[PDB]
Amino acid sequence: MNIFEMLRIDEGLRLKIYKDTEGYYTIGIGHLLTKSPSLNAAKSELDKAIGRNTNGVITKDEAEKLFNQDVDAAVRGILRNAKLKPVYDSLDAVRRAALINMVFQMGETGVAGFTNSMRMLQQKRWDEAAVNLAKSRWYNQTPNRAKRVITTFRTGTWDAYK
Ligand SMILES: [Cl-]
Ligand SMILES: [Cl-]
């Protein structure tokens, strides 16, 4: 298992514009298009991202291209983030995938704000961090997914995804 597979499981794959769990227009494998309520605004950002007049539908290959770009950007965001880098550098490979998953879902800013949990992770206090990570809007709004990511940080294994 790996980051791509892991996110493909948490996000799914949809080839037509859809509303995410927060009601925002998205497409592909969790690629947010806009926080705007305007579908047209969505179609516009979509065409701009794909490079063609999509009419709100893309192919699998296109979805995958966006996904690759988004994973790359996430990793790079973590590495450029002064508060996140150190965390990531301290972790093992499985756990790094968990941290990338969170960033992909919520943005680096979002994640960097889990100050206390980040510290705990840096210190390798797995059970404590898992408990702290759970006291969040994140967990309360998308509890199944959050449980999967949390277990992954708690165990350093992919068991939640098998
Ligand atoms: Cl883009
Ligand atoms: Cl969920």
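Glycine residues also receive a Cβ, built from the backbone N, Cα and C atoms like all the rest.
Within its own chain, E11 (mutagenesis position) has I29, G30 as residues 6 or more apart in sequence whose C-beta sits under 8 angstroms from its own. The active site, proton donor/acceptor annotation in Swiss-Prot covers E11 (among others) and is backed by experimental evidence.
For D20 (mutagenesis position), the same-chain residues that are 6 or more apart in sequence and have a Cβ closer than 8 Å to its Cβ are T26, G30, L32. What Swiss-Prot lists as active site, proton donor/acceptor is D20 (among others).
Counting only same-chain residues six or more apart in sequence, the Cβ atoms lying under 8 angstroms from the Cβ of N132 (mutagenesis position) belong to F114, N116, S117, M120. According to DSSP, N132 (mutagenesis position) is assigned to a helical segment. Sequence annotations record features per position, and here Swiss-Prot assigns substrate binding site to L32, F104, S117, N132.
DSSP assigns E11 (mutagenesis position) to a helical segment in the three-state reduction. While the structure shown retains the original residue, Swiss-Prot records the mutagenesis experiment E11 to A, F, H, M or N with this note: Complete loss of enzymatic activity.
Annotation of the published mutagenesis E11 to N in Swiss-Prot: Loss of 84% of enzymatic activity; the original residue is retained in the structure shown.
One mutagenesis experiment catalogued in Swiss-Prot, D20 to E or Q, is accompanied by this note: Loss of 99% of enzymatic activity.
Listed in Swiss-Prot is the mutagenesis experiment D20 to A, N, S or T, annotated as follows: Complete loss of enzymatic activity. Under the three-state DSSP scheme, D20 (mutagenesis position) falls in the coil class.
Here the residue is the original one, while Swiss-Prot reports the published mutagenesis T26 to H with the comment Facilitates transglycosylation more effectively than hydrolysis; covalently bound substrate. Annotation note: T26 (mutagenesis position) sits in a strand segment as assigned by DSSP.
Its Cβ placed at the centre, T26 (mutagenesis position) has 21 other Cβ atoms within 10 Å. The mutagenesis experiment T26 to E is recorded by Swiss-Prot, whose note states: Complete loss of activity at neutral pH; covalently bound substrate.
Here Swiss-Prot describes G30 to F as a published mutagenesis experiment; the accompanying note says: Almost complete loss of enzymatic activity. The enzyme is destabilized by 1.5 kcal/mol.
Quoted from Swiss-Prot, the note attached to the mutagenesis of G30 to A states: Almost complete loss of enzymatic activity.
Record note (Swiss-Prot), mutagenesis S117 to V: 50-fold decrease in enzymatic activity. The unchanged residue is displayed.
Swiss-Prot lists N132 to I among its mutagenesis entries, and the accompanying note reads: 5-fold decrease in enzymatic activity.
Binding residues for substrate (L32, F104, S117, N132) extend across at most 27 Å, taking the greatest CA-CA distance. Its own atom aside, the Cβ of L32 (substrate binding site) has 17 Cβ atoms within 10 angstroms in the protein chains shown.
In the shown protein chains, 24 other C-beta atoms lie within 10 A of the C-beta of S117 (mutagenesis position). Packing around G30 (mutagenesis position) is summarised by its Cβ count: 20 other Cβ atoms lie within 10 angstroms of its Cβ, all protein chains included.
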